[PDB]
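Enquirer: This is the structure I want to talk about, given as structure tokens.
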Amino acid sequence: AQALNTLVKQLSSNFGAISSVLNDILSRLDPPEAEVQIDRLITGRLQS
Amino acid sequence: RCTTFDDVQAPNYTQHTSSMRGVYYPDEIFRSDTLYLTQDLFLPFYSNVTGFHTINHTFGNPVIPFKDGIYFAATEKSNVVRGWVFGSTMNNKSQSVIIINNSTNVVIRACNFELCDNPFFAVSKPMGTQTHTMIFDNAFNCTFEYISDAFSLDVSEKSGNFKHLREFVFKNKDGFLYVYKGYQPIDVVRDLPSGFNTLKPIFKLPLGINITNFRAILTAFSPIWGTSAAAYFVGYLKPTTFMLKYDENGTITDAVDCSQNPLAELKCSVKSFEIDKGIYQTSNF
Amino acid sequence: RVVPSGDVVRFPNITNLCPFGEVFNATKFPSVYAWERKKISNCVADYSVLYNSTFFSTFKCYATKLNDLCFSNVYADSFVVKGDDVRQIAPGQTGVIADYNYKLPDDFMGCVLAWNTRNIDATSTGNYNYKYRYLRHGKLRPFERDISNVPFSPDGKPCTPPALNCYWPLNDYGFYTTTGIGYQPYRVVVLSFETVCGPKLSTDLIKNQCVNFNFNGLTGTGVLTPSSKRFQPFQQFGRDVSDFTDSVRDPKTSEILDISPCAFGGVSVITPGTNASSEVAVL
Ligand SMILES: *[C@@H]1O[C@H](CO)[C@@H](O[C@@H]2O[C@H](CO)[C@@H](O[C@@H]3O[C@H](CO)[C@@H](O)[C@H](O)[C@@H]3O)[C@H](O)[C@H]2NC(C)=O)[C@H](O)[C@H]1NC(C)=O
Ligand SMILES: *[C@@H]1O[C@H](CO)[C@@H](O[C@@H]2O[C@H](CO)[C@@H](O)[C@H](O)[C@H]2NC(C)=O)[C@H](O)[C@H]1NC(C)=O
Ligand SMILES: *[C@@H]1O[C@H](CO)[C@@H](O)[C@H](O)[C@H]1NC(C)=O
């Protein structure tokens, strides 16, 4: 139960982006601002 | 018309310990059968507060600091505290907000008010009706004006014990003054009863003033104005960590201030109200 | 993956695209410390009127933040800055505009629309009549106006002008026509973002199906169905035991809904082998 909730709560890590939501970086940000921060949250979450 | 009193005295400053006060619903999010740990400008538990006994000549409304947000409470019998001036200089020199409950409406305006040196509700004592908003006379370069829906509140001089307890929480962010309200009936001899009582959001007020100070508009009572009996507090809101216990219906039932004592910090580490016997690791020093 | 079939766009009472003269048509703008409040409410807005104007030049939004709109009132605020103080108009970013004159909220954020007014709002000696605050006892919070036409105390002591070593809170901008762009006056409309909604239409509740949805304050895909969750009257939506939103009160009809996600899963393939047969069964 701790190992699942650790995996859950590291979704909410910003990893240097403006937020931890890929959809907010997708839809709200400008697309040049998007692709850099999509790149950050994947590299965070994939290695988490 | 800005008038004054025949005499203005300092309150009793009776010391009190606010146990479970200042708790509110911060967000719009329903959650149920859960336990949520967060931080906002809350009143901390067991807060050392003073009882502003306003009685018959005694009238405590000078400039009191706000700075991020204040907690207010008032055991009420005569319904004395019903208004608050917010602003910076409290003179006719900067933009200020006078939120009044004038026994009929909640009137809120954000202007450079011609502020009196004595902010009061000019109310006839024998029947509890207001003659004039003797807090301002006129106003300049306004940003906002609000009048709520109508009701009626009895604000005459009342005897006996305190029958009404209201809890208020104020803060400045994004131009929005947030004002929340808590309420319970009481039967109260002196300063305040202990107990857990939440607050719910009532006002979202894009006022746009530099809220650094506050003056509580008390209600003046004379048939040369005086006042009568109420006991109200001033508490401060602090960006502290709370646990928030949620029941089946999303009612906040209980809470823990994580920074009172090492027992309560341990509660926030375990994320429960139940702690087993033993040693648990907590934050480094 | 289960691919969705439906669009669920649920909003309160829908008006048209309003004309916004406060946004692109205003003639004279004041100084920034006492910025004029002009506001937008009850409009399905896109603010393409910021672009389609004979009165402006910049067209920059802090520009796909133009359509960042399903929230409360937009304040189309009116003021004149200098070119070296256009840059300080931002949420946070406390230079002399944001620290003391005009600070912006950062929940949503609109557009800072400015115009080169060198031939109108400036002079050869510096149009000093426009002024800005550089010193005040206390910082502004976001979305505040200072209308203090008052001589200022530089350290909180009784030292106001006309006494000596007592300072005015206002500097000249220096709107010089004989200089470059950094000293030029710009008439600035800022859409301060803190009820409008850009993508605001009305479709029907495609219940019990994997659908797309846009709600007031909520987007995503999922399965929609009525809910029993006891919303407080001051609650918009619900969240689960995780941090995912699972329930919402209908912005159109107040029907409390559940949002379960669309179905998905892995695939196994069962086979007795190619030497045995050439057929499979899937899980
Ligand atoms: C959340 O709110 C619901 C309201 O919908 C609460 O449910 C209500 O709880 C009361 C007290 O438990 C129930 O009253 C019971 O009535 C029976 C028959 O009259 C009586 O024999 C019992 O002694 C009791 O008084 C009421 O029926 C019930 N209503 C519903 C619709 O469930 C619920 O208790 C609240 N949650 C919590 C944790 O309190
Ligand atoms: C809360 O603050 C009050 C001051 O307003 C404290 O009251 C005094 O405290 C000092 C030392 O703590 C004592 O010597 C005085 O006798 C107290 N005066 C009165 C009238 O009580 C009070 O102690 C504070 N609360 C706590 C728990 O320390
Ligand atoms: C395929 O299965 C048969 C069983 O009847 C076996 O005799 C044969 O050797 C298998 N094929 C190969 C290539 O081994």
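Quick note: numbers on chain B are straight from Swiss-Prot, i.e. 18-240, 244-305, in order.
Method reported for this entry: electron microscopy, 3.9 Å.
Each residue, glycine too, has its Cβ placed from N, Cα and C.
What Swiss-Prot says about the natural variant B:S49 to L is this: In strain: Isolate GZ50. Where Swiss-Prot documents B:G77 to D as a natural variant, the accompanying text is: In strain: Isolate BJ01, Isolate BJ02, Isolate BJ03, Isolate GZ50, Isolate CUHK-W1, Isolate HKU-36871, Isolate GD01, Isolate GD03 and Isolate SZ3. Quoted from Swiss-Prot, the note on natural variant B:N78 to D is: In strain: Isolate GD03. Swiss-Prot documents B:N118 to S as a naturally occurring variant and attaches the note In strain: Isolate Shanghai LY. Here Swiss-Prot notes a natural variant, B:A139 to V, with the remark: In strain: Isolate GD03. Here Swiss-Prot describes B:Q147 to R as a natural variant; the accompanying note says: In strain: Isolate GD03. For the naturally occurring variant B:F193 to S, Swiss-Prot gives the following note: In strain: Isolate Shanghai LY. Here the residue is the original one, while Swiss-Prot reports the natural variant B:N227 to K with the comment In strain: Isolate SZ3. One entry in Swiss-Prot concerns the natural variant B:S239 to L. Its note says: In strain: Isolate GD01 and Isolate SZ3. Looking at Swiss-Prot, the entry for natural variant B:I244 to T says: In strain: Isolate BJ01, Isolate BJ02, Isolate BJ03, Isolate BJ04, Isolate GZ50, Isolate CUHK-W1, Isolate HKU-36871, Isolate GD01, Isolate GD03 and Isolate SZ3. What Swiss-Prot says about the natural variant B:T261 to K is this: In strain: Isolate SZ3.
Give me the structural setting of these features: burial, nearby parts and distances.
Expert: In the structure as shown, the Cβ atom of B:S49 (variant position) sits within 10 Å of 17 other Cβ atoms.
The DSSP secondary structure for B:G77 (variant position) is coil. In this view, B:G77 (variant position) is surrounded by 21 other Cβ atoms within 10 Å of its Cβ, with every protein chain counted.
Of all Cβ atoms in the shown protein chains, 23 besides its own fall within 10 Å of the Cβ of B:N78 (variant position).
Counting Cβ atoms from all protein chains shown, B:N118 (variant position) has 22 others lying within 10 Å of its own Cβ. Reduced to three states, the DSSP call for B:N118 (variant position) is strand.
All chains included, 18 other C-beta atoms sit within 10 angstroms of the C-beta of B:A139 (variant position). DSSP classifies B:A139 (variant position) as strand under the three-state reduction.
Within 10 Å of the C-beta of B:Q147 (variant position) we count 19 further C-beta atoms, all protein chains included.
Counting only residues at least six positions away in the same chain, the Cβ atoms of B:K221, B:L222, B:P223, B:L224 sit under 8 Å from the Cβ of B:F193 (variant position).
Annotation note: B:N227 (variant position) sits in a coil segment as assigned by DSSP.
B:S239 (variant position) carries a strand DSSP state (E or B). Annotation for B:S239 (variant position): same-chain Cβ neighbours under 8 Å, separated by at least 6 residues, are B:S141, B:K142, B:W245, B:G246.
Around B:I244 (variant position), the same-chain residues at least 6 positions away in sequence with a Cβ under 8 Å from its Cβ are B:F22, B:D23.
For B:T261 (variant position), other Cβ atoms within 10 Å of its Cβ number 16.
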Enquirer: Could you check the variant positions B:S49, B:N118, B:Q147, B:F193, B:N227 and tell me which sit with their Cβ under 8 Å of a chain C Cβ?
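Expert: From B:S49, B:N118, B:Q147, B:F193, B:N227, flagged as close to C: B:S49, B:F193, B:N227.
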Enquirer: Taking Cα atoms as reference points, which of the variant positions B:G77, B:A139, B:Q147 is nearest to B:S49 (variant position)?
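Expert: Nearest listed residue in space: B:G77.
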Enquirer: Check the Cα-Cα distances from B:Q147 (variant position) to the variant positions B:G77, B:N78, B:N118, B:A139, B:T261 and tell me which is shortest.
Expert: B:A139
Enquirer: To see if you understand the setup: which same-chain residues, six or more apart in sequence, place their Cβ under 8 Å from that of B:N227 (variant position)?
Expert: B:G104, B:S105, B:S111, B:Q112
Enquirer: Do you see any of the variant positions B:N118, B:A139, B:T261 whose C-alpha is within 10 Å of B:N78 (variant position), and which ones?
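Expert: None, since no candidate lies within 10 Å.
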Enquirer: Any of the variant positions B:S49, B:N118, B:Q147, B:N227 with a C-beta atom under 6 A from ligand 1? Give them in order, or none.
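Expert: Within range of ligand 1: none.
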Enquirer: Taking the Cα atoms as reference points, how far is B:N118 (variant position) from B:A139 (variant position) in Å?
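Expert: Approximately 12 Å lies between the Cα of B:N118 (variant position) and that of B:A139 (variant position).
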Enquirer: What's the CA to CA span in angstrom from B:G77 (variant position) over to B:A139 (variant position)?
Expert: 15
Enquirer: Round to the nearest Å and give the CA-to-CA distance linking B:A139 (variant position) with B:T261 (variant position).
Expert: 41
